[PDB]
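Below is one structure, written out as structure tokens; comments come after it.
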Amino acid sequence: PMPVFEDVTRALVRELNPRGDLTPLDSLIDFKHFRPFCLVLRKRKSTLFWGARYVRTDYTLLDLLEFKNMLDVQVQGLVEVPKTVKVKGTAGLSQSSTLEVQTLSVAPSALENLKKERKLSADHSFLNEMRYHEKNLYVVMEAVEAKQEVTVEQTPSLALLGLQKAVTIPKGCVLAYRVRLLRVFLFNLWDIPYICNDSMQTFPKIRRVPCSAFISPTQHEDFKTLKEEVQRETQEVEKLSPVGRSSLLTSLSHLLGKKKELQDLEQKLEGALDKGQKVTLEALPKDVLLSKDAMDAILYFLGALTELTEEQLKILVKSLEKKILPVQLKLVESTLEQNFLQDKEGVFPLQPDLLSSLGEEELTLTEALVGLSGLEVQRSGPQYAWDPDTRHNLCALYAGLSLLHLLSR
């Protein structure tokens, strides 16, 4: 996950496809696997409000059957980068606030023709595994790409606390992509429905017949939604014993100070739940037994916490110790709700009561914490500045706080 790249692509998606299903790419390390015809899987416990939504596979649609000539290219002109990001490479010694992008899309006729000419392989190992596990397969039908190579980069309290980037986007780099669900039927017939449904699945339910002599198998992106999502996962975690919550909080407490081990727990947990094996993880409380829904909620929140910087995580530990999580959570939630759909930057008065209970150190911790998620607070007013293009960072923080609050209540 690259901070500046994710900022650019999320802003880009907001501009190009407002209230649409266009997926912003959170990192460019593997952008080639989000080109048209590529197959991707839904990321477990993923969310619209931050992070990746799909993950790569080693295969394209074409790999499953028994490039350029099948793609349409349309230049799409300019998109603006976040106000904190500067673009170099296309304006001389100076800079620019815009990127030139173009879209590559599967040709309609190519898809119809493929459906006419080719069945899915019956011998493909990957396809058979996905089918057995009934995993949904998605095909990239459209990708937004950088027209030319550019470089982009980002532009008090941390000093007091005694605590505390640029990226080259290659020509043709995938910035955003649109998927559609693959559907598979009898005899390896298939299609890719234009209007994708949420009740839809890639594979039919295939069961072995009970009491048989035979073994053959046969046939919204608003604040309210975020609040409800976080609420569901916290509902999951809340079902532990107070002692259980305490134990988990201890483990997590250990991990927040070390981001790499946090990311390690996240990835190992993700692999465990996804592959479906047994979950024998050190970093989790060995005195509490974790139901799968619980581990999934934990995975969700780990996803939120890993969006935050290392300093933010340390600050979370300190804030836990100072017992100021309720206040921070209140500030974040109130600002998020009040400004969620605001498309432009703004300066606003802050409710004085929101900060009035905090001593010097507590206030400085809070200012740094929310400041690092793009929420600039000025204490003299008090005022705050809203930056829409860092909303995802604030969302993560919200989620992150929501868990920690619950565990320390």
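Counting starts with 1 at the first residue shown.
Per the header: X-ray crystallography, 1.9 Å.
Cβ coordinates are placed from backbone N, Cα and C, and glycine is handled just like the others.
According to Swiss-Prot, the feature cardiolipin binding site maps to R10, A11, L12, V13, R14, an assignment based on experimental evidence. Within 10 Å of the C-beta atom of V13 (cardiolipin binding site) sit 22 other C-beta atoms, taking all shown protein chains into account.
Residue environment of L226 (mutagenesis position) contains 23 other Cβ atoms, counted within 10 Å of its Cβ in all protein chains. Swiss-Prot lists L226 to D (Swiss-Prot position 270) among its mutagenesis entries, and the accompanying note reads: Spontaneous pyroptosis-inducing activity.
Here Swiss-Prot describes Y300 to D (Swiss-Prot position 344) as a published mutagenesis experiment; the accompanying note says: Spontaneous pyroptosis-inducing activity. Under a cutoff of 8 A between CB atoms, and with a sequence separation of 6+ in the same chain, the neighbours of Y300 (mutagenesis position) are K45, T47, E233, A399.
Record note (Swiss-Prot) on the mutagenesis of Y300 to H (Swiss-Prot position 344): In AE mutant; gain-of-function mutation; causes an alopecia phenotype; constitutively active in triggering cell death. Mice also display hypoplastic mammary glands, impairing lactation function.
Looking at Swiss-Prot, the entry for mutagenesis of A304 to D (Swiss-Prot position 348) says: Spontaneous pyroptosis-inducing activity. DSSP assigns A304 (mutagenesis position) to a helix in the three-state reduction.
Experimental mutagenesis at this site is recorded by Swiss-Prot as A304 to T (Swiss-Prot position 348), annotated: In Rim3 mutant; gain-of-function mutation; causes an alopecia phenotype. Attenuates intramolecular interaction between the N- and C-terminal domains, hence may relieve autoinhibition; constitutively active in triggering pyroptosis. Just so you know, the Cβ of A304 (mutagenesis position) picks up 24 other Cβ atoms within 10 Å once every protein chain is counted.
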- Note on the structure: One should report the C-alpha separation between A11 (cardiolipin binding site) and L226 (mutagenesis position), rounded to whole angstrom, as 19
- Message: Can you give me the residues near the recorded cardiolipin site, meaning same chain, not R10, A11, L12, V13, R14 themselves, Cβ no more than 8 Å from the center of the site's Cβ atoms?
- Response: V8, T9, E15, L16, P24, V79, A176, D389
- Item | Helix, strand or coil at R14 (cardiolipin binding site) [DSSP, three-state] | helix
- Name the residues of the same chain, 6+ apart in sequence, whose Cβ is under 8 Å from the Cβ of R14 (cardiolipin binding site)? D343, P388, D389
